[PDB]
Amino acid sequence: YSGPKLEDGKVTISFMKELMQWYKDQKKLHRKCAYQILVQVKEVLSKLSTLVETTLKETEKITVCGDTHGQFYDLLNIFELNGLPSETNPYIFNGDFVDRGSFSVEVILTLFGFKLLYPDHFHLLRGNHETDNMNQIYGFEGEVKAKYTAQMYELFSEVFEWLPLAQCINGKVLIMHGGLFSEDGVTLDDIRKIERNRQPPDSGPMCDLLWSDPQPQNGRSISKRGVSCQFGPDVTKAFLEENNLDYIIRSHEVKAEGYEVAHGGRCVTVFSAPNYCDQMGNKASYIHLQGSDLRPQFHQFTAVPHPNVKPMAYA
Ligand SMILES: C[C@]1(C(=O)O)[C@@H]2CC[C@@H](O2)[C@@]1(C)C(=O)O
Ligand SMILES: [Zn+2]
Ligand SMILES: [Zn+2]
């Protein structure tokens, strides 16, 4: 084996550079190195709150991405358009890193390496696809078994359970994959206290965080997805008021332009998988936020070429 190796058993910037190129060229990280990454990142993630709370100083910026769904070559394109992660260039990836796209292993191990290299400046939040039920149907479980083993898949499932469920920037912007709640009165402290190391329940706030969607009319509706609900602009306004927040940023729905701003400004969708499943034809975006001005700035981008492997090839 002549591929990327850890230095004195730890990730370094020179290792991360070697790995992205290794993967671009369709090569596999040695199982021993993938193991060390998974055990080290479980350790780091298991120490974090369910609600990650981040302060951005007035000269600091952060980038927010939505669903990536194993589109590794579009992930590389984000880093080329927007720069490598670093202490001065932090990132948040907002769930659904795996499933649907056929380079989910490359996406998740690159994201984990950067989490290890920059633990205070590189942030991962759980999506509805970081779960067993979903991985078993939509491709990730099949992909890991094909490249590694069932055992390695079990380790991934365990690591995913330690992903935090939401992130609050400067006590003003709350970020989750799905959205708000099926009941009125949920608070930030309620989120902090969720015992998250598990597969999510069929109902309740951990379910809602990963699964809900906005609707335009006031009220709530039963979801067409069969779990959680659709929430109206009355629900969003009430939640922001109680928790002294400005707005929310969520993902979980494909948008033709890469983003959407619903509820009069209060409920932003960001989606980071362009030409989703090689079929949608949609643009993607990421958001920039700055400590001195937390209003979202949208940066759009389009799909780049990838090797000839079809979506869901491992599903
Ligand atoms: C179809 C999708 C998925 O299965 O995750 C994929 C396309 C939009 C969004 O991401 C989606 C609806 C989601 O469930 O989060
Ligand atoms: Zn989703
Ligand atoms: Zn998704």
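All residue numbers given for chain A refer to Swiss-Prot; the residues shown span 176-490 in order.
This entry, so its header tells us, was determined using X-ray crystallography, 1.6 Å.
A Cβ is built for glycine as well, from the same backbone N, Cα and C atoms used for every other residue.
The Mn(2+) 1 binding site annotation in Swiss-Prot covers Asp242, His244, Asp271, and the record cites experimental evidence as its basis. When secondary structure is read from DSSP and collapsed to three states, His244 (Mn(2+) 1 binding site) falls in the coil class. Long-range C-beta contacts of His244 (Mn(2+) 1 binding site), restricted to its own chain and to partners at least six residues apart, with a cutoff below 8 Å, comprise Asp271, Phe272, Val273, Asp274, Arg275, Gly276, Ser279, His304, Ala448, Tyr451, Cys452.
Annotation source Swiss-Prot lists substrate binding site at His244, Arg275, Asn303, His304, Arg400, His427. Neighbours of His304 (mutagenesis position), defined as other CB atoms within 10 A of its CB across all chains, total 26.
Neighbour count (other Cβ atoms within 10 Å of the Cβ, all protein chains): 28 for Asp271 (Mn(2+) 1 binding site). Secondary structure at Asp271 (Mn(2+) 1 binding site), as computed by DSSP, is coil. Here Swiss-Prot flags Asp271, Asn303, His352, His427 as Mn(2+) 2 binding site.
In Swiss-Prot, a published mutagenesis experiment is listed as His304 to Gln, annotated Catalytically inactive; no effect on interaction with CRY2 but increases the stability of the interaction with CSNK1E. No effect on RAF1 phosphorylation.
Annotation source Swiss-Prot lists active site, proton donor/acceptor at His304.
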Inter-residue Cα distance where the pair is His427 (substrate binding site) and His352 (Mn(2+) 2 binding site), in Å = 6
Where's the emptiest Cβ shell within 10 Å among the binding-site residues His352, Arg400, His427?
-> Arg400
Rounding to the nearest whole angstrom, report the longest C-alpha distance spanning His244, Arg275, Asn303, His304, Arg400, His427, listed for substrate.
-> 19
Give me the Cα-Cα distance between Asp242 (Mn(2+) 1 binding site) and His427 (substrate binding site), rounded to a whole Å.
-> 7
